[PDB]
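Everything below concerns the one structure shown next.
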Amino acid sequence: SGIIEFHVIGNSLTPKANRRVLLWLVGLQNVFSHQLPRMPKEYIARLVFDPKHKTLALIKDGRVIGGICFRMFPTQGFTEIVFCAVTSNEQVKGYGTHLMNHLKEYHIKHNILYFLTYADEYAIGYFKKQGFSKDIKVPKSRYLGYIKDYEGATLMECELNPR
Ligand SMILES: CC(=O)SCCNC(=O)CCNC(=O)[C@H](O)C(C)(C)COP(=O)(O)OP(=O)(O)OC[C@H]1O[C@@H](n2cnc3c(N)ncnc32)[C@H](O)[C@@H]1OP(=O)(O)O
């Protein structure tokens, strides 16, 4: 290795089957908790280990340095971005953007062209740089009760251009 690697991981049924992945999931849980201090740790753990959620992990030298936890809604035509974070010492180097670009490529391949997410006010600018907007095109009837709403957050959407 010696270089960064992208891995789409998660818990398919039980996290005890693959210990390498389990270690990465715990690593993600910790990174998410550390960079998302206002989010209950038990809450982060619950979602990161939920079989319906996947996490695109950014690993360098076997260690998790960032990731995006998401949930795919193929029939609804979109994916919910649940957690997004890069460990502090690795931030401001381009990894956060690198992670989102990789996630976009993955979804273009699965033919899902919309991301929905609830952004904390002080993170809005990050999403805007990644092409997200406060203008929502996915109908409310399509996401209400599907995506989780948060306190004081702003719903934002990213329309992916397959090119
Ligand atoms: C659904 C949610 O998860 S909402 C919560 C989102 N997450 C967090 O707030 C957790 C704490 N923050 C982080 O983990 C990081 O700051 C991340 C993941 C947002 C960004 O990761 P990084 O690796 O630092 O970002 P990267 O180096 O790719 O920078 C992305 C670009 O966004 C820009 N940007 C604009 N506004 C912001 C902002 N509010 N925060 C961060 N970046 C911003 C940066 O200037 C940078 O552009 P530049 O390189 O041209 O200057």
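FYI, residue positions are counted from 1 along the chain as it appears here.
The deposited model was determined using X-ray crystallography, 1.7 Å.
Just so you know, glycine gets a Cβ as well, placed from its N, Cα and C.
The active site, proton donor/acceptor annotation in Swiss-Prot covers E80. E80 (active site, proton donor/acceptor) falls within a strand when secondary structure is assigned with DSSP. Listed in sequence order, the residues of the same chain lying 6 or more apart from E80 (active site, proton donor/acceptor) and placing their CB within less than 8 Å of its CB are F70, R71, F73, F115, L116, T117, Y146, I147, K148.
Counting only same-chain residues six or more apart in sequence, none has a Cβ lying under 8 angstroms from the Cβ of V92 (acetyl-CoA binding site). DSSP gives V92 (acetyl-CoA binding site) a coil state; it is part of no helix or strand. The feature acetyl-CoA binding site is assigned by Swiss-Prot to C84, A85, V86, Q91, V92, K93, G94, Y95, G96, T97, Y122.
Look at Swiss-Prot and you will find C84, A85, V86, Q91, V92, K93, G94, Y95, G96, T97, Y122 tagged as succinyl-CoA binding site, backed by experimental evidence. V86 (acetyl-CoA binding site) counts 22 other C-beta atoms within 10 Å of its own C-beta, drawing on all protein chains shown.
Annotation source Swiss-Prot lists domain 'N-acetyltransferase' at 8-161.
Experimental mutagenesis at this site is recorded by Swiss-Prot as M72 to A (Swiss-Prot position 567), annotated: Reduced ability to acetylate and inhibit PPARGC1A. Counting only residues at least six positions away in the same chain, the Cβ atoms of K54, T79, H107, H110, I112 sit under 8 Å from the Cβ of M72 (mutagenesis position).
For the mutagenesis experiment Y106 to F (Swiss-Prot position 601), the note given by Swiss-Prot reads: Reduced ability to acetylate and inhibit PPARGC1A. Summarising the environment of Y106 (mutagenesis position), the number of other Cβ atoms within 10 Å of its Cβ, over all protein chains shown, is 18. Annotation note: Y106 (mutagenesis position) sits in a helical segment as assigned by DSSP.
The secondary structure of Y150 (mutagenesis position), as reduced to three states from DSSP, is coil rather than helix or strand. Within its own chain, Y150 (mutagenesis position) has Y118 as residues 6 or more apart in sequence whose C-beta sits under 8 angstroms from its own. Looking at Swiss-Prot, you'll find the mutagenesis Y150 to A (Swiss-Prot position 645) noted as follows: Reduced histone succinylation without affecting histone acetylation. Reduced gene expression.
Close contacts with ligand 1, defined as a Cβ under 6 Å from any of its atoms, occur at none of the recorded positions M72, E80, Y106, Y150. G96 (acetyl-CoA binding site) sits 16 Å from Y106 (mutagenesis position), counting Cα to Cα. For the binding site of succinyl-CoA, formed by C84, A85, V86, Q91, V92, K93, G94, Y95, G96, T97, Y122 according to the record, the largest Cα to Cα distance is 19 Å, rounded to a whole number.
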